[PDB]
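Student: Got a structure for you, questions after.
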Amino acid sequence: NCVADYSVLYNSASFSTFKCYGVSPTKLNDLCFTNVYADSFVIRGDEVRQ
Amino acid sequence: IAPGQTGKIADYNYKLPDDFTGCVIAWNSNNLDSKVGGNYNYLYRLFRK
């Protein structure tokens, strides 16, 4: 129940990786969702591949 | 630097065709382009409308 501006997060030069499956990282503003969930946790760098 | 790839260079400074039929060749330059205290002669573009 909100407006999700995903251009700010993508353009910010702070993320080590931004890899999207199912959706394209650029064509994200013209789509909308019933809900979006953010699963947040800390891992070891070498575990990103898993 | 690859066809079908995105990022701040792929979109702003070097975009490849998605049907590219070539080769990507690379080697490190730590003993040639780098300079002590930072070699500030290589420019990039992080913003574009």
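The numbering of chain B matches Swiss-Prot: 410-458, in order.
Cβ from N, Cα, C; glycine included.
Pulled the feature table from Swiss-Prot, pasting it below:
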MUTAGEN   B:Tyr453 to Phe  Decreased HLA binding to NF9 epitope. Increased binding affinity to human ACE2
VARIANT   B:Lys417 to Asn  In strain: Beta/B.1.351, Omicron/BA.1, Omicron/BA.2, Omicron/BA.2.12.1, Omicron/BA.2.75, Omicron/BA.4, Omicron/BA.5, Omicron/BQ.1.1, Omicron/XBB.1.5, Omicron/EG.5.1; May enhance affinity to human ACE2 receptor
VARIANT   B:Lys417 to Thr  In strain: Gamma/P.1
VARIANT   B:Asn440 to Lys  In strain: Omicron/BA.1, Omicron/BA.2, Omicron/BA.2.12.1, Omicron/BA.2.75, Omicron/BA.4, Omicron/BA.5, Omicron/BQ.1.1, Omicron/XBB.1.5, Omicron/EG.5.1
VARIANT   B:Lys444 to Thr  In strain: Omicron/BQ.1.1
VARIANT   B:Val445 to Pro  In strain: Omicron/XBB.1.5, Omicron/EG.5.1
VARIANT   B:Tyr453 to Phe  In strain: B.1.1.298
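Can you tell me where each of these features sits in the structure?
Tutor: In the three-state DSSP classification, B:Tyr453 (mutagenesis position) falls within coil.
The Cβ neighbour count for B:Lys417 (variant position), using a 10 Å radius and every protein chain shown, is 14.
Listed in sequence order, the residues of the same chain lying 6 or more apart from B:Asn440 (variant position) and placing their CB within less than 8 Å of its CB: none are present. Under the three-state DSSP scheme, B:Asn440 (variant position) falls in the coil class.
Following the DSSP three-state reduction, the secondary structure of B:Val445 (variant position) is coil. Of all Cβ atoms in the shown protein chains, 5 besides its own fall within 10 Å of the Cβ of B:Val445 (variant position).
Sequence-distant contacts (6 or more apart, same chain, Cβ under 8 Å) of B:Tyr453 (mutagenesis position) comprise B:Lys417, B:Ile418, B:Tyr421, B:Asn422.
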Student: Applying an 8 Å Cβ threshold (strictly under) against chain A, tell me which of the recorded positions B:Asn440, B:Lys444, B:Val445, B:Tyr453 fall inside, in sequence order.
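Tutor: Correct list: none.
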Student: B:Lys444 (variant position) has how many other Cβ neighbours within 10 Å of its own Cβ?
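Tutor: Other Cβ atoms within 10 Å of B:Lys444 (variant position): 9.
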